[PDB]
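First the structure, in the form of structure tokens, and then the observations on it.
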Amino acid sequence: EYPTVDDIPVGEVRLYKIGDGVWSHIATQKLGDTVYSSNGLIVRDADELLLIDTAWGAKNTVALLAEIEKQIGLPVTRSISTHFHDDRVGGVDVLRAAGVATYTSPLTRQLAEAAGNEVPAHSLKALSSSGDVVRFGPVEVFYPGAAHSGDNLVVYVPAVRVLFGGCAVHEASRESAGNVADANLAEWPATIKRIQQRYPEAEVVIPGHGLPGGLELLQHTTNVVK
Ligand SMILES: [Mg+2]
Ligand SMILES: [Zn+2]
Ligand SMILES: [Zn+2]
């Protein structure tokens, strides 16, 4: 039932119910010859929605908003981007066009600027050192340390025990580390442990790319990082 690269053309988006008031969004994108899939999150708060990550580009993010408005029928009022790469901030200008208040960590804004990528407008201050946590509407935003990138954050929804691990967590089938050009492989194991120790009751763990699983995904990531 979970969408993969094989059932979504580039330029379409799909939503998938994870629990009460929680969906993942799934999109696709081609770099050169390779097509990938990518996951974000949608969390209901009263009569509004908080978006976690873009759908990897402006065309995908417009379609994300259209799918959200079809399937759910509530406005996206704020967004959070979980690191600086295009699959997280790519399409932030689409969000701003639509009146969305876009947030990320200060480091993510600096790194995104340095990479020539779109930059969320507002900083989540108080997310500066490994271990920092802030509450944000219906979720916690946790900065566990460097791993996939120096700035990567995870988002936990406590009501329903859902952890969006983003690109710091690999899916079950993935056996290679991936894009490690911004990675901190030395620190990635300690970062994962901080996540495991913080969210031991998580029922679902969603990676940045691929299929969701449980908490087994965290140690699987430590194994893949070697
Ligand atoms: Mg870019
Ligand atoms: Zn990335
Ligand atoms: Zn990614």
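Using Swiss-Prot numbers, chain A covers 31-256, in order.
Yeah, the Cβs are placed from backbone N, Cα and C, and that goes for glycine too.
Taken straight from Swiss-Prot:
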type    : residues               : note
BINDING : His113, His115, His178 : Zn(2+) 1 binding site
BINDING : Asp117, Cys197, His239 : Zn(2+) 2 binding site
MUTAGEN : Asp117 to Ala          : Prevents coordination with a zinc ion and probably abolishes catalytic activity. Reduces thermal stability, but retains structural integrity
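The structure, with features from Swiss-Prot marked on it.
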residue : record                : CB count, 10 Å
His113  : Zn(2+) 1 binding site : 26
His115  : Zn(2+) 1 binding site : 26
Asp117  : mutagenesis position  : 26
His178  : Zn(2+) 1 binding site : 28
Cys197  : Zn(2+) 2 binding site : 24
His239  : Zn(2+) 2 binding site : 19
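Checked against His239 (Zn(2+) 2 binding site), the recorded positions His113, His115, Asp117, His178 differ in C-alpha distance, with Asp117 being the nearest. In the vicinity of ligand 3, defined as a Cβ distance under 6 Å, the following of the recorded positions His113, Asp117, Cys197 are placed: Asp117, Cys197.
Residue pair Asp117 (mutagenesis position) / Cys197 (Zn(2+) 2 binding site) shows a Cα separation of 10 Å. One way to see the shell of the Zn(2+) 1 site is to take the Cβ centroid of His113, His115, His178; the remaining same-chain residues with a Cβ within 8 Å of it are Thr112, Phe114, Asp117, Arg118, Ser179, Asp181, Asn182, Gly196, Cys197, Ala198, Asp212, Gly238.
In the three-state DSSP classification, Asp117 (mutagenesis position) falls within a helix. Report note: the Zn(2+) 2 site is defined by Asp117, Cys197, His239, and the residues of the same chain whose CB lies within 8 Å of the CB centroid of those residues, excluding them, are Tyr66, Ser68, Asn69, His115, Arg118, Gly196, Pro237, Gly238. You'll find the Cα of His115 (Zn(2+) 1 binding site) roughly 10 Å from the Cα of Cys197 (Zn(2+) 2 binding site).
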